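Undergrad: Sharing a structure, written as structure tokens. Questions coming.
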Amino acid sequence: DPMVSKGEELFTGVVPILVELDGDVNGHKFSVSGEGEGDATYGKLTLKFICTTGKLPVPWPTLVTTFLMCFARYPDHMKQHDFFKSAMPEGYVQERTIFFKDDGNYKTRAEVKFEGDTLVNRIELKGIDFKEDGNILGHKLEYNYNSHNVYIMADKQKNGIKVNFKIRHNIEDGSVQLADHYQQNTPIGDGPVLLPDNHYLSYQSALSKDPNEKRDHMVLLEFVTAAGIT
């Protein structure tokens, strides 16, 4: 299928990634740059993010979902349902609202596309209605991450997809902070895209630190595999 080919010839090997995020949460401004690489053949992403404005004013785990579904490993039988690669190289927009239960919300707008050989994720994040002393602004979330399925469905009237999922962040007192994600993606180009049947992406995420890095940072290793079309 020459449409499936076009995605394959773009993602076949290891692909360098760049991420840039401009953030404002309750008027706490910040910027984050990330660099790493993806290997969609394995559903594998390796990234390191650095807060370049100094202290990150929110917990690093809260930004993981915001910081590359094109790197998902789609099994051979599911290749006709991979919207994300099909929108490349021109890319797609990924927008979310993330509602932190009993606290504020993030609203994010991203553009994911190629700049030459580099796969780039440019993000603006606006956070409002946070509590000063809550889990997020008061940095009460543990530096870890649970595995999660994410259910993708077609958003046919917008030529794209919608995604709805819950992340549970462990709080230091042993409880959990729910972050309810609502997401929409739309192609940036005017070309045809693959619109999928309902399926899900399975996420595994590991957070770590670069022992040689003095700046505020996060190392992220993610594996992402499509499933649920048998």
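Numbering starts at 1 and runs along the chain as displayed.
Method reported for this entry: X-ray crystallography, 1.4 Å.
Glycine residues also receive a Cβ, built from the backbone N, Cα and C atoms like all the rest.
Among the mutagenesis results in Swiss-Prot, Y145 to C has the note: In mut1.9; shifts fluorescence lifetime from 3.03 to 2.74 ns. The residue drawn here is the original one. Experimental mutagenesis at this site is recorded by Swiss-Prot as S147 to P, annotated: Increases fluorescence at warmer temperatures such as 37 degrees Celsius. Looking at Swiss-Prot, you'll find the mutagenesis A206 to K noted as follows: Abolishes the tendency to dimerize and leads to monomeric fluorescent proteins. Under mutagenesis, Swiss-Prot gives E222 to G with this note: Suppresses the 399 nm excitation peak, leaving only the longer wavelength peak at 475 nm.
On this model, are these features tucked inside or out on the surface, and what's nearby?
TA: Sequence-distant neighbours of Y145 (mutagenesis position) (same chain, six or more apart, CB under 8 Å from its CB) are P61, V64, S205, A206, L207, listed in sequence order. DSSP assigns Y145 (mutagenesis position) to coil in the three-state reduction, placing it in neither a helix nor a strand.
Long-range Cβ proximity for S147 (mutagenesis position), meaning a same-chain Cβ under 8 A and a gap of 6 or more residues, is found for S202, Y203, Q204, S205.
Cβ-based neighbour count (10 Å, all protein chains) for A206 (mutagenesis position) stands at 11.
Around the Cβ of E222 (mutagenesis position), the same chain contributes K44, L45, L47, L68, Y203, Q204, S205, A206, each under 8 angstroms and 6 or more positions distant in sequence.
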Undergrad: Could you check what DSSP calls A206 (mutagenesis position) once collapsed to helix, strand or coil?
TA: strand
Undergrad: Is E222 (mutagenesis position) helix, strand or coil when read with DSSP?
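TA: Its secondary structure by DSSP: strand.
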